[PDB]
Amino acid sequence: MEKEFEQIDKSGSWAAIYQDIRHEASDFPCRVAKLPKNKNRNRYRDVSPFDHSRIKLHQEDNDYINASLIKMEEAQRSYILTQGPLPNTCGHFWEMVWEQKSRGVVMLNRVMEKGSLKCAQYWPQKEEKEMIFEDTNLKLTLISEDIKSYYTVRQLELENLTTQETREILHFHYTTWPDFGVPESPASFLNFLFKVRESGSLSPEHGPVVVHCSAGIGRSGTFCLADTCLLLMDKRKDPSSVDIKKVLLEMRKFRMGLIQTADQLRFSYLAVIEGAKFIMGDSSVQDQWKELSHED
Ligand SMILES: O=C1C[C@@H](c2ccc(C[C@H](NS(=O)(=O)c3cccc(C(F)(F)F)c3)c3nc(-c4ccccc4)c[nH]3)cc2)S(=O)(=O)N1
C-alpha cells in the first residue's frame, strides 16, 4: 500500500488518480431528491442521495431525508451518511436515528466554519435546555459530555414521547477538521476513529452509525473509507489485497462524491497505512496515537 503511495507521490499523480475515480464513479438517479416538494430538505442542490440507497422516514407523509445507506458487504459494516441537518429537518434526523436504531452519531464539521453556516444546532448544548421535536414527537437531552482539545464525546438521551421509551445516543464530534481539508494528522484521526469503535456504536447489534459533515460526502467519506479499509485488512488473510480506490468506487455506488479532494484520498492512504500497524499486531500504536494527538 505504501509502495503504491510512494509511487504516486513522485509521479505527482494524486490528482490524476482522484480525477479518474470521479470519472469512473457510479451515476444513479435521485428522482425523489429532486422532487419540488423536497427542495427545502436538501442543503446542497448538487449533493443528493441515490433513490436506491436513500433512507426512508417511516412517516406516512413525506419519507424523504438527504441520507444514504452505505452497505459494505465484504467489510460487514453499514454507515448512514447524511448532510448537516437543516433547521427544518432536525426532527427528520432524529426520526431516522430512532427508526434505524443507530447508537452513535459522528459529526465532523462545526455549525459555523470560516463565518458560514454548515449545519444546524440539532442537539442540546446545555443539560437544563433539552430540545423537543414535535413533528416527530421526540425529546433530546444532553446528559454529559467529554471535551477534548480537538473533539468532544456527548451522551444524549433521545426519548420517543409517544411510547415513553428512551435510548442512549453517543455523539462523537470532531471539532478540528476543516472543510475540503484533512485531520491534523493520521494519529488524531485514528485515535478518534478507535474512540468510536471502542464505544460499541459500530457494533452489528446496533443500527448503522450515522456519519456527517456539512454536505455528507467529503469528510464523512474520508472517515468511512478509512474505517472500511482497515476492517478489510483485518478480515482478509492479507492486508495487501485491499485496494482503496476499488473500495472507494464501491462506496460511491451508495453515495455520490465520497472523498472531495485529491488530498483527502491521500490522507485516506496515510490513515490506512498507519492504522495497519495496529491490525498487524503492534500493541503500542494506539496509545502512541493518543499521546500524539494531544487530546488534553
Ligand atoms: O471536505 C468536505 C467538503 C464539504 C462540502 C462538499 C460539497 C458541497 C456542495 C456544494 N454545493 S453548492 O450548492 O454550495 C455549489 C457550488 C458550486 C457549484 C454548484 C453546482 F450545482 F455544481 F452548480 C453548487 C459545493 N461546494 C463546491 C466548492 C467549494 C469550494 C471550492 C470549489 C468547489 C462545489 N459544490 C458542500 C460542502 S463536506 O462537509 O461534504 N467535506
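Per Swiss-Prot, chain A residues shown: 3-298, in order.
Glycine too: its Cβ is placed from the backbone N, Cα and C atoms.
If you take the C-beta of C215 (mutagenesis position) and look for same-chain residues 6 or more apart in sequence within under 8 angstroms, you find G86, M109, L110, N111, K120, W179, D181, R221, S222. A coil conformation is recorded for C215 (mutagenesis position) in the three-state DSSP classification, outside any helix or strand. What Swiss-Prot records for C215 is active site, phosphocysteine intermediate.
Swiss-Prot lists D181, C215, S216, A217, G218, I219, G220, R221, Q262 with the feature substrate binding site. Of all Cβ atoms in the shown protein chains, 29 besides its own fall within 10 Å of the Cβ of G218 (substrate binding site).
Under the heading domain 'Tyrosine-protein phosphatase', Swiss-Prot lists 3-277, citing sequence analysis as support.
Quoted from Swiss-Prot, the note on the mutagenesis of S50 to A or D is: No phosphorylation. Look at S50 (mutagenesis position): DSSP puts it in coil.
Here the residue is the original one, while Swiss-Prot reports the published mutagenesis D181 to A with the comment Substrate-trapping mutant. According to DSSP, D181 (mutagenesis position) is assigned to coil rather than to any helix or strand.
While the structure shown retains the original residue, Swiss-Prot records the mutagenesis experiment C215 to S with this note: Catalytically inactive mutant; abolishes sulfhydration.
Annotation for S50 (mutagenesis position): spatial neighbours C32, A35, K36, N44, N68, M258, criterion Cβ-Cβ under 8 Å with sequence separation of six or more. A Cβ distance below 6 Å to any atom of ligand 1 is met, among the recorded positions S50, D181, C215, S216, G220, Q262, by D181, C215, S216, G220, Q262. For the substrate site, the Cβ centre of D181, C215, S216, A217, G218, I219, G220, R221, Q262 serves as reference, and the other residues of the chain with Cβ at most 8 Å from it are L110, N111, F182, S222, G223. Within 10 Å of its Cβ, the residue among the binding-site residues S216, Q262 with the fewest other Cβ atoms is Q262. Counted within 10 Å of its Cβ, the other Cβ atoms near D181 (mutagenesis position) come to 17, all protein chains included. Within 10 Å of the C-beta atom of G220 (substrate binding site) sit 24 other C-beta atoms, taking all shown protein chains into account.
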